[PDB]
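A.B. asks: The structure under discussion is supplied below as structure tokens; questions concerning it will follow.
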Amino acid sequence: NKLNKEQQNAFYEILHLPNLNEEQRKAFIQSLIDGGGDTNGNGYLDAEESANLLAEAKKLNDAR
Amino acid sequence: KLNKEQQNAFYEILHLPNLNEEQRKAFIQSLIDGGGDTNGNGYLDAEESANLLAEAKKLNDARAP
Amino acid sequence: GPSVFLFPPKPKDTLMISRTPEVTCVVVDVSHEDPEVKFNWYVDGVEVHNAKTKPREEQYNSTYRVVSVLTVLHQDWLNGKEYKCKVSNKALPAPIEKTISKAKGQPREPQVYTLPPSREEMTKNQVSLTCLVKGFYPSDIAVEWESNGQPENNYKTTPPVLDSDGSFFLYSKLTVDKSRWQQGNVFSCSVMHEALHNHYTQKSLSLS
Amino acid sequence: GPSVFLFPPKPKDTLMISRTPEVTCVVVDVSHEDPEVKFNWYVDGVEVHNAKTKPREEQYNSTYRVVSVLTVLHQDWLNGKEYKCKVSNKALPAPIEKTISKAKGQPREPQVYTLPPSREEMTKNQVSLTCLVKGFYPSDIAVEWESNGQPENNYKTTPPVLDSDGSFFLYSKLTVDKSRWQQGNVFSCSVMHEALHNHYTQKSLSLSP
Ligand SMILES: *[C@@H]1O[C@H](CO[C@@H]2O[C@@H](C)[C@@H](O)[C@@H](O)[C@@H]2O)[C@@H](O[C@@H]2O[C@H](CO)[C@@H](O[C@@H]3O[C@H](CO[C@H]4O[C@H](CO)[C@@H](O)[C@H](O)[C@@H]4O[C@@H]4O[C@H](CO)[C@@H](O)[C@H](O)[C@H]4NC(C)=O)[C@@H](O)[C@H](O[C@H]4O[C@H](CO)[C@@H](O)[C@H](O)[C@@H]4O[C@@H]4O[C@H](CO)[C@@H](O)[C@H](O)[C@H]4NC(C)=O)[C@@H]3O)[C@H](O)[C@H]2NC(C)=O)[C@H](O)[C@H]1NC(C)=O
Ligand SMILES: *[C@@H]1O[C@H](CO[C@@H]2O[C@@H](C)[C@@H](O)[C@@H](O)[C@@H]2O)[C@@H](O[C@@H]2O[C@H](CO)[C@@H](O[C@@H]3O[C@H](CO[C@H]4O[C@H](CO)[C@@H](O)[C@H](O)[C@@H]4O[C@@H]4O[C@H](CO)[C@@H](O)[C@H](O)[C@H]4NC(C)=O)[C@@H](O)[C@H](O[C@H]4O[C@H](CO)[C@@H](O)[C@H](O)[C@@H]4O[C@@H]4O[C@H](CO)[C@@H](O)[C@H](O)[C@H]4NC(C)=O)[C@@H]3O)[C@H](O)[C@H]2NC(C)=O)[C@H](O)[C@H]1NC(C)=O
Ligand SMILES: [Ca+2]
Ligand SMILES: [Ca+2]
Ligand SMILES: [Cl-]
Ligand SMILES: [Cl-]
Ligand SMILES: [Cl-]
Ligand SMILES: [Cl-]
Ligand SMILES: [Cl-]
């Protein structure tokens, strides 16, 4: 349907990042649905914003 | 192995509309308690199923208003 | 205190004349101090005495389970006679009575369809043969699989599901080795239901 | 005396991030004499306080129904955290405690197959489009139908059934008018399960040779 695929995929990938602890996984997932990831504050999580939040989670995962 | 004629005789007799419950009850019992096993071989052969059904159908037609 | 559950016969037993349908009265939570149970059976209001009480069985929760089994006549159950089980036990202030009978409602004939395996499943070592049964009422039904007159031993059947029109449907999934399906072996879905002629039908399923 | 029933979130709600999963604690048979109910929620043994209690609801049989709803995090449920509801009421000799969680065990990926109508069903005015979903664990799953990107809603889905190998399977039956099937319209079985990538996949179904 009108599913936000990039948001759903970022959620799934973040959910399975093995090196993140609980609080980090909790904070990244929460940013997908509470505005934190909505960098332009337009009320919708755009593909740019999903990709950028995912890249940040992968980067912290690789650094650990 | 399923006895198709016995199963069919049971079904047909079960739905004969003009028989009373006691008659239909007596016919069904004869399918599994030897009464229908006319050649005492212990198994209800196709001949006996068809003949018992035909005999049961006969009473049903004779009772049609 | 003890609790009572009264169960009807198995659909296959009431529909096939060669089988013996039974109503089962189960008494659970029977205590160790008062394990004696008395059963009184009634068929259409008259007491009967052909019931059999199975030996009590202690359960993993440290309570006894006592079962009474009463043979019933096929036509009596199909015509809606009521079977009453009355259970007496000194742990009960008064006997418990449970009554059951055949489900009421206009019978509706099941439609039986066989579906071959999805072509995408043909890459697996085992494939799924499907039997669709729909549009039947009541939900009491039995489904089996056969091949060359012999039973198949790896099938599962869903519970009856209420459809939009008030009738029921279900699926039966038969698992066979892919080689068996590709070789043209004929399989049969057997369905037993009161609204069917002879109370049963069979539908074949094969490759070509 | 009051009874308590604890209900899990909908499988689709825990798997799709745009949705809100909730565990629901329902207290039934609450009397008019002792209608006060206290809820204590615990997640993995730690008490939480973000639950919302709905106003008591009188039923037709003159008993109250009290509901408490606790929002859960998708990852907490999917990772197997335990949710405990504790219900206190003066009509109870002691508070009642109910616990639920996602089923334990190694998850297994569903296999999704679409099956066209039986040739003998092609004589009926309506036909059955079938979706076989097999080999999945746990039984938490959601299955929907679609056509041209919009949902089809004249389908029924069986409950999950335990298979021989310990996994689960089910069937979803979509009923459509024969004409729609004969016209080559494409239908889609949509499946959502934790063991799928992105938690969802789809399989198409249309008139083929
Ligand atoms: C101590 O243990 C025993 C049993 O040990 C068993 O051992 C323990 C240790 C565990 O391992 C268990 O897993 C194991 O089962 C306990 O006794 C159990 O007690 C519960 C209730 O407390 C009974 O529940 C009832 O179950 C029936 C269905 O029962 C069949 O299906 C069960 C599977 O769920 C199966 O386990 C049973 O053996 C039985 O199996 C059938 O058996 C018959 C006869 O042999 C056979 O012909 C069938 O072919 C066979 N079928 C299958 C599929 O196996 C269920 O129908 C009951 O539901 C009604 O009542 C509920 C109230 O408890 C209510 O919540 C429901 O909504 C439902 O409502 C009734 O609702 C209908 C709806 O239309 C309505 O028409 C009725 O009027 C209404 N009646 C009411 C409300 O009274 C019910 O859930 C178990 O059957 C029973 N198990 C056995 C084996 O006897 C005992 O409780 C333990 N004691 C403790 C813990 O203190
Ligand atoms: C006074 O009246 C009230 C109100 O009346 C009733 O409702 C109104 C609206 C009318 O329709 C009336 O006709 C009707 O009488 C009576 O209240 C009822 O009380 C009974 C208890 O006697 C409760 O029974 C339980 O029901 C649950 C299932 O509940 C969903 O059930 C209904 C749909 O079928 C629905 O009405 C409910 O609201 C509930 O809805 C779910 O709700 C959540 C919350 O929003 C939602 O998220 C879900 O999506 C939604 N689901 C659906 C499908 O809609 C049932 O689970 C209970 O049975 C389990 O427990 C028994 C042991 O107590 C056991 O014997 C059973 O086998 C069964 O086993 C449990 O089984 C499940 C799955 O098998 C398993 O996961 C569990 O682990 C297992 N637990 C065990 C074994 O412990 C039970 O049947 C009614 O829900 C309740 N009605 C309402 C609306 O609250 C009241 O009884 C009357 N009192 C009097 C006359 O004195
Ligand atoms: Ca934005
Ligand atoms: Ca003979
Ligand atoms: Cl009882
Ligand atoms: Cl009496
Ligand atoms: Cl046992
Ligand atoms: Cl058979
Ligand atoms: Cl037919």
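We number chain C the way Swiss-Prot does; in order, the residues shown are 239-446.
Using the three backbone atoms N, Cα and C, a Cβ is placed for every residue, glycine included.
Sharing the features that Swiss-Prot gives for it:
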DOMAIN    C:240-339  domain 'Ig-like 3'
MUTAGEN   C:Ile255 to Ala  Impaired ability to activate the classical complement pathway
MUTAGEN   C:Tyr302 to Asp or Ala  Enhanced ability to activate the classical complement pathway
MUTAGEN   C:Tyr302 to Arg  Impaired ability to activate the classical complement pathway
MUTAGEN   C:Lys324 to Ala  Impaired ability to activate the classical complement pathway
MUTAGEN   C:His437 to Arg  Enhanced ability to activate the classical complement pathway
A.B. asks: For C:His437 (mutagenesis position), which of the mutagenesis positions C:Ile255, C:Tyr302, C:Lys324 has the nearest Cα in space?
C.D. replies: C:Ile255
A.B. asks: Rounded to a whole number, how many Å is the Cα of C:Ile255 (mutagenesis position) away from the Cα of C:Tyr302 (mutagenesis position)?
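C.D. replies: Cα-Cα distance, C:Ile255 (mutagenesis position) to C:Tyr302 (mutagenesis position): 34 Å.
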A.B. asks: When C-beta separations to chain D are restricted to under 8 angstroms, which of the mutagenesis positions C:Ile255, C:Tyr302, C:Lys324 qualify?
C.D. replies: none
A.B. asks: In sequence order, what residues of the same chain, 6+ apart, have a Cβ less than 8 Å from the Cβ of C:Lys324 (mutagenesis position)?
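C.D. replies: Long-range Cβ contacts: C:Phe277, C:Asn278, C:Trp279, C:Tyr280, C:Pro333, C:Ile334, C:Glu335.
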A.B. asks: Hey, does DSSP put C:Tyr302 (mutagenesis position) in a helix, a strand, or just coil?
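C.D. replies: Going by the DSSP assignment, C:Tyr302 (mutagenesis position) falls within a strand, counted as strand.
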A.B. asks: Within a 10 Å radius around the Cβ, which one of these mutagenesis positions has the most neighbouring Cβ atoms: C:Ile255, C:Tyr302?
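C.D. replies: When each Cβ's neighbours within 10 Å are tallied, C:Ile255 leads.
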A.B. asks: State the count of C-beta atoms found within 10 angstroms of the C-beta of C:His437 (mutagenesis position), not counting that atom itself.
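C.D. replies: Taking all protein chains shown, C:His437 (mutagenesis position) has 24 Cβ neighbours within 10 Å.
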